[PDB]
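Undergrad: Structure below; questions to follow.
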Protein chains: 2
Amino acid sequence: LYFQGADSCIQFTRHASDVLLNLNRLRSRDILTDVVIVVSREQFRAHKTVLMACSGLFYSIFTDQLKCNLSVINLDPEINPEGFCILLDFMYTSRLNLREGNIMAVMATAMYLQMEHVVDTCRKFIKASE
Amino acid sequence: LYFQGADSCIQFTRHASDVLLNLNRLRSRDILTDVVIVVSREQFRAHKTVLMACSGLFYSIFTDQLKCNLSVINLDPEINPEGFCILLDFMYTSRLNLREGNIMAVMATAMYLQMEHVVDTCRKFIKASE
Ligand SMILES: Cn1c(=O)c2c(c3cc(Nc4ccnc(Cl)c4C#N)ccc31)N[C@@H](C1CC1)C(F)(F)CO2
Ligand SMILES: Cn1c(=O)c2c(c3cc(Nc4ccnc(Cl)c4C#N)ccc31)N[C@@H](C1CC1)C(F)(F)CO2
Ligand SMILES: [Cl-]
Ligand SMILES: [Cl-]
């Protein structure tokens, strides 16, 4: 449940994961979602704070004085919707559903979105299959 | 960095804590904060999604069709501002700064805010000092 942290302060082991679980439940129920990400013919509702916390691209967009107030964000039409969906799920769950059939699209999408450790992980899995 | 989850899916160990760290950085810079919590003469800016994810009281308030749109929320004037501050910091960090001089106020505030495991932890620490 809790432990003594290195800073001599009480820390709750599952707190961060339980907060993320609740943020994903709010997303699933469309509660307090404040942006729709458009990827070709597909739309994905989300919370800007979670997107900024998980992506260098979204962090840049939503800290821009003009774009921070947009309710619709259109991604590059070359982005694969399934690749984006897999990464949005990862943002809200810490689970990345990589498969042989989606890894190239997930990697290209993570490069565009500036999610470096995901890109590095994709490169390592690709290197193992060559 | 990552591991094979029980659901045979790749999971990133530090993802949830790193997201929470970024949400606290946005709070510290007042980025995308969408509510001010008023506690007697003190004001605390925050993100409604994080408050709802961490409190039964805030979850009820921000799911109410009328209150979900309020930009200012006034707490009961009997709530101690320091106790609220300690709990808001806990929400964004997983670290609870309990001390002999603040534990009663933190416990009463956590009861009001419906943060059960925090209340239980406070009760256990109080029981040890009697
Ligand atoms: C480059 N980059 C990544 O490669 C990356 C990111 C990531 C996040 C920001 N956002 C921030 C940076 C710094 N400060 C502030 Cl307030 C914010 C905010 N808000 C920026 C660049 C990023 N986030 C992680 C999650 C934390 C775990 C991710 F795994 F989802 C993908 O990897
Ligand atoms: C009663 N109660 C607590 O006692 C409690 C809570 C807590 C949260 C909600 N919020 C939700 C519930 C269910 N579903 C959805 Cl979408 C939401 C949302 N959003 C409700 C009741 C709660 N949150 C945890 C953090 C998760 C770790 C806390 F540690 F900060 C304090 O303990
Ligand atoms: Cl302990
Ligand atoms: Cl592994």
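Going from the start of the chain as shown, residues are counted 1 onward.
So how was this one determined? The header says X-ray crystallography, 1.7 Å.
Cβ atoms here come from the backbone N, Cα and C positions, even for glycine.
Pulled these features from Swiss-Prot for this protein:
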- A:33-100: domain 'BTB' (DOMAIN)
- A:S60 to A (Swiss-Prot position 59): Abolished ubiquitination by the SCF(FBXL17) complex (MUTAGEN)
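Describe the structural context of each listed feature in the structure shown, including burial, neighbouring residues and relevant distances.
TA: Mapped onto three states, the DSSP output places A:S60 (mutagenesis position) in helix. There are 12 other Cβ atoms within 10 Å of the Cβ belonging to A:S60 (mutagenesis position).
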Undergrad: DSSP helix, strand and coil counts for the domain 'BTB' (A:33-100)?
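TA: Output for the domain 'BTB' (A:33-100) reads 31 helix, 15 strand, 22 coil.
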